[PDB]
Amino acid sequence: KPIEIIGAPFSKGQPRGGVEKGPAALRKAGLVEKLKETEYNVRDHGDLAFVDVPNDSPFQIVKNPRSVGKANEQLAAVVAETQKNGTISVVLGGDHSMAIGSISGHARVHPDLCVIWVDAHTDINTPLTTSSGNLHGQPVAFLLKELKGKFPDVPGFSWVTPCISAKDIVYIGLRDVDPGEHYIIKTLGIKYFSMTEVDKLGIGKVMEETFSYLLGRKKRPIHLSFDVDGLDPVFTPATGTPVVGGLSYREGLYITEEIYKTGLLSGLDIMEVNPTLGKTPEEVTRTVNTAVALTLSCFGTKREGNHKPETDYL
Amino acid sequence: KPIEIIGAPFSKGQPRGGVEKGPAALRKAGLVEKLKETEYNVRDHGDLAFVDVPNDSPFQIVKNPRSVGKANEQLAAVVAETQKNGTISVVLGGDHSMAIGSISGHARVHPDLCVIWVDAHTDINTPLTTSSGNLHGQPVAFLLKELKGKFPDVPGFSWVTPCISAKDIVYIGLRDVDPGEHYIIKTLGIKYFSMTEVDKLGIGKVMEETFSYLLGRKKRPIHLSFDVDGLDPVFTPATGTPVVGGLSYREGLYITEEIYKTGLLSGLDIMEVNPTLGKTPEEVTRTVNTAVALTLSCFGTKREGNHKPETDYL
Amino acid sequence: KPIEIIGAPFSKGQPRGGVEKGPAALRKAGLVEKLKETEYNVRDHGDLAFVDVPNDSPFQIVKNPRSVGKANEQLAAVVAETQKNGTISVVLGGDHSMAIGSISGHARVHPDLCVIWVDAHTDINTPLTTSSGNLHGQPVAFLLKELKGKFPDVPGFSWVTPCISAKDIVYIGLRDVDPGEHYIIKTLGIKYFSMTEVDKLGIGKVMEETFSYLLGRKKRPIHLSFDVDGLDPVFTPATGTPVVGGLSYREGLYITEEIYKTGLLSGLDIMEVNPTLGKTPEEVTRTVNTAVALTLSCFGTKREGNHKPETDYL
Ligand SMILES: CC(C)[C@H](N)C(=O)O
Ligand SMILES: CC(C)[C@H](N)C(=O)O
Ligand SMILES: CC(C)[C@H](N)C(=O)O
Ligand SMILES: [Mn+2]
Ligand SMILES: [Mn+2]
Ligand SMILES: [Mn+2]
Ligand SMILES: [Mn+2]
Ligand SMILES: [Mn+2]
Ligand SMILES: [Mn+2]
């Protein structure tokens, strides 16, 4: 199988500068090289260049709507293209708003996919529910069919077509949810596993359950959208929205490994890694390193070890 | 439902100064305010003023017995008063010795209550088993019926009436038990979940089991007596008896949330937070903050999010 | 039962200086004294003195083969001697390469023993698979019967006799395995529980399973070879091969306690504690302290508490 890395150095989705540098940091950490060492064929598609929409006025509260919509429209395009060719897309990005694009494009080629969202937040605020004007917190809203029309059209997202329904997505790691967001997910009956459920069940049962839930009937393509703030700050401190009591490094890797074992990994998102937000270089090295780890995990690397087939090491 | 916060700035239960400042710290962290944001009606009853008993001689080994017994007798009174009115008591305190009062008063109004004790210790030493005259380590002994007479009467605790038996209390988080203490709990066949049980079962099964055990037959009122040292030092470092390998922040919240879900929370104790014992302001900010969190959890705040009823955020 | 502490201040098994100081550090932490406080009879056999083999040339890649083989031959001797007498051997050592000796000697007296290997690595590289001539990474290879002849004889290990087979050993905590090592363990069908299994099952089921696997049919003696890097660097930072996302302090203790409860603890190894590798004195105090704890755990100390029999504390 083939892998196509795609940088998405974007940051207008939120108010803290730095996330754009994410892809650079990950690459610098030897993501590509390491990935190549896997049983997969890899090709770096470089970092997309986002044209900045001059005079991007704040749609009501939402900020930089046109910049975000265009950047995403450009991504969904690049993504759909590679998916078409039958290669696994890996978007290294800035903020989580780019998920809109990454997923829209993926849906185009595999309209039946499901989405596994590991984040500490739901990012399902509609332009009508956000406190901030931050789009990195509304991604899911632009992708859910059930939310269609539930909020004004947005300057630049005209091109988006609610691809998945609330029955095809599953959260994991929720711990900081806005009232509006809770309302929604409860109303649309969206499956989820907040840290309280992870606590109760254990990452073991969690994955077991999300898999039956999303792949019980039909076996569809999987889209792993990983918000790095999904892990506890102690592992991925360099992020914009650190929230305590999150997923442990192990839990993070257990997830990525099980998804590997399904063999249904079609698309992947590694978002929110902000190099500039580390209090000590260590914090940044740490954040990045596990990001890479989660990635390699997705593509094979087991914690029990791996050996090349047909080779008698003895 | 109504909530009544009660400060118990007491510290004679143990040898390290600072715990009295506990309530102030918690309030300063905006405990009251936040609580108000909950679906509950809150009223701060202020910090009780404890009259210091001059020439409080050490009964054998036990220290400051009269100061402790009077402070508690004063509390049990204030507590019984609010419980009477049908409001939920929340004792913000200094050391865990004030549990005597908090519980005695609570029993008066609900003699059928059960007690969930999250602590790293048992605090069940009788004045005959303590190494240190510290009363903060003997609370349970003064409350257990089965221990009645098993130790000399104590200067000031005359007014106490062993309210609950060993069949109505359950420990959670034990990890530093004195030989005398182990003898007792094993002899009185008291239900408990030490870190080794939590490790074996998982906080999931733990809560499940303590609930069946204490609420299987009849549904009674719940009294949560939370010793802050129940969580690993890494979360609540600012305490007098830090003991490694304790309850994780998550585990702590899971507990408080399940108890919320029973709807049987009648009384609550937030003890041992000592602001002065933090090596770095962070350690104190950290300790306090999660204390508040455990509190808000008890009263609703879910990690999955919360939304106000009858409001269409859409 | 009797306990015999044996220091093995060795370090030629690997390239970082300091591990020889391990025993000193552990003793200085009051290991002996504390052990004495247990229901066990203890005797310190002091630290063996290892004669350095001059002009120890690198057998191909392997480094200091003769120094290592001799030091081990000297240990297996000292060990076999105490085992003979019917006392439990506790090897406090430098690097994990001394496991060769500790186990060989133990096998002599109890050829039916089983080995529980808690380490973050497998240390099963044959002199033909190692990237680094480091012997501390090949211990298991010199002990497995199934590996006999699968690699050239080594200058000084002539005296070793593959005592156990792949059906009598069980790993716990694996997370950094070399390709060669993975090949082997997969080829020899060796039972193991890498962190991913621990994640799936929980330390509870893990121990339960390893016990049924190794003690299902016959009840044999247990040899606990504990590599300190088995625990996450956040607990035992002072080691040469720190690897993230490892065994939690609790998990570590849970293991040692269960093995205590089988009553089949015959031999024990506390390896890799390197006092000189701590970034801050705290890291070293921390590493050592838990080492001691895992030890006392093996010999009784429960997290739920312990009380002396026949004594009425009341
Ligand atoms: C980013 C997220 C935590 C949040 N929903 C917001 O308002 O941006
Ligand atoms: C406080 C507690 C750990 C202990 N039982 C004592 O003697 O005070
Ligand atoms: C030490 C270990 C991690 C490794 N197998 C080596 O080559 O030394
Ligand atoms: Mn996000
Ligand atoms: Mn997030
Ligand atoms: Mn206590
Ligand atoms: Mn305590
Ligand atoms: Mn080792
Ligand atoms: Mn190791």
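In order, the residues displayed for chain C correspond to 6-319 in Swiss-Prot numbering, which applies throughout.
Cβ coordinates are placed from backbone N, Cα and C, and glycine is handled just like the others.
Record note (Swiss-Prot), mutagenesis C:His101 to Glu: Reduced catalytic activity. No effect on manganese binding. The unchanged residue is displayed. Around the Cβ of C:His101 (mutagenesis position), the same chain contributes C:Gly18, C:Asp124, C:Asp128, C:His141, C:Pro144, C:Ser230, C:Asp232, C:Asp274, C:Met276, C:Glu277, each under 8 angstroms and 6 or more positions distant in sequence.
As annotated by Swiss-Prot, Mn(2+) 1 binding site applies to C:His101, C:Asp124, C:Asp128, C:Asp232.
In the three-state DSSP scheme, C:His126 (Mn(2+) 2 binding site) is classed as coil. C:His126 (Mn(2+) 2 binding site) has a Cβ environment of 25 other Cβ atoms inside 10 Å. According to Swiss-Prot, the feature Mn(2+) 2 binding site maps to C:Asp124, C:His126, C:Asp232, C:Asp234, an assignment based on experimental evidence.
The substrate binding site annotation in Swiss-Prot covers C:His126, C:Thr127, C:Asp128, C:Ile129, C:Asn130, C:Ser137, C:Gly138, C:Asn139, C:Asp183, C:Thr246, C:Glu277. Long-range Cβ neighbours of C:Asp183 (substrate binding site) (same chain, at least 6 residues apart, Cβ-Cβ under 8 Å): C:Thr127, C:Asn130, C:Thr134, C:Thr135, C:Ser136.
Counted within 10 Å of its Cβ, the other Cβ atoms near C:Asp128 (mutagenesis position) come to 28, all protein chains included. According to Swiss-Prot, the mutagenesis experiment C:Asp128 to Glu or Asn carries the following note: Reduced manganese binding and strongly reduced catalytic activity.
For the mutagenesis experiment C:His141 to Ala, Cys or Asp, the note given by Swiss-Prot reads: Strongly reduced catalytic activity. Minor effect on affinity for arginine. Taken residue by residue with DSSP, C:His141 (mutagenesis position) is part of a helix.
C:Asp232 (mutagenesis position) falls within a strand when secondary structure is assigned with DSSP. Other C-beta atoms found within 10 angstroms of the C-beta of C:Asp232 (mutagenesis position) number 26, with every protein chain shown included. Quoted from Swiss-Prot, the note on mutagenesis experiment C:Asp232 to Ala is: Loss of one manganese ion and strongly reduced catalytic activity.
Around the Cβ of C:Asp234 (mutagenesis position), the same chain contributes C:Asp124, C:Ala125, C:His126, C:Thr241, C:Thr244, C:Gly245, C:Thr246, C:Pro247, C:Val248, C:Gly251, C:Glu277, each under 8 angstroms and 6 or more positions distant in sequence. Under its mutagenesis entries, Swiss-Prot includes C:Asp234 to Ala, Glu or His with the note: Reduced manganese binding and strongly reduced catalytic activity.
One entry in Swiss-Prot concerns the mutagenesis experiment C:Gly235 to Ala. Its note says: 56% of wild-type activity. For C:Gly235 (mutagenesis position), the count of additional Cβ atoms within 10 Å of its Cβ stands at 30 [all protein chains shown].
Considering only the residues assigned to substrate binding, C:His126, C:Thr127, C:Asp128, C:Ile129, C:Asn130, C:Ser137, C:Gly138, C:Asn139, C:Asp183, C:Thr246, C:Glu277, the longest pairwise Cα distance works out to 19 Å. If you measure from the Cα atom of C:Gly138 (substrate binding site) to that of C:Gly235 (mutagenesis position), you get 22 Å. Residues C:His101, C:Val123, C:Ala125, C:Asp128, C:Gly178, C:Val233, C:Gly235, C:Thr246, C:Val248, C:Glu277 surround the recorded Mn(2+) 2 site, their Cβ atoms falling within 8 Å of the Cβ centroid of C:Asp124, C:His126, C:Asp232, C:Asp234, which are themselves excluded. The Cβ of C:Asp124 (Mn(2+) 1 binding site) has 29 other Cβ atoms within 10 Å, all protein chains considered. Packing around C:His141 (mutagenesis position) is summarised by its Cβ count: 29 other Cβ atoms lie within 10 angstroms of its Cβ, all protein chains included. According to its DSSP assignment, C:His101 (mutagenesis position) is helical. In sequence order, C:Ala104, C:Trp122, C:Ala125, C:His126, C:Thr127, C:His141, C:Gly142, C:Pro144, C:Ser230, C:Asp234, C:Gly235, C:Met276, C:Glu277 are the same-chain residues whose CB sits within 8 A of the CB centroid of C:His101, C:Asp124, C:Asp128, C:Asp232, the residues recorded for Mn(2+) 1 being left out. Other Cβ atoms within 10 Å of the Cβ of C:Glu277 (substrate binding site), summed over all protein chains shown, number 29. Less than 6 Å separates the Cβ from ligand 9 in the case of C:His126, C:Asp232, drawn from the recorded positions C:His126, C:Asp232, C:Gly235 in sequence order.
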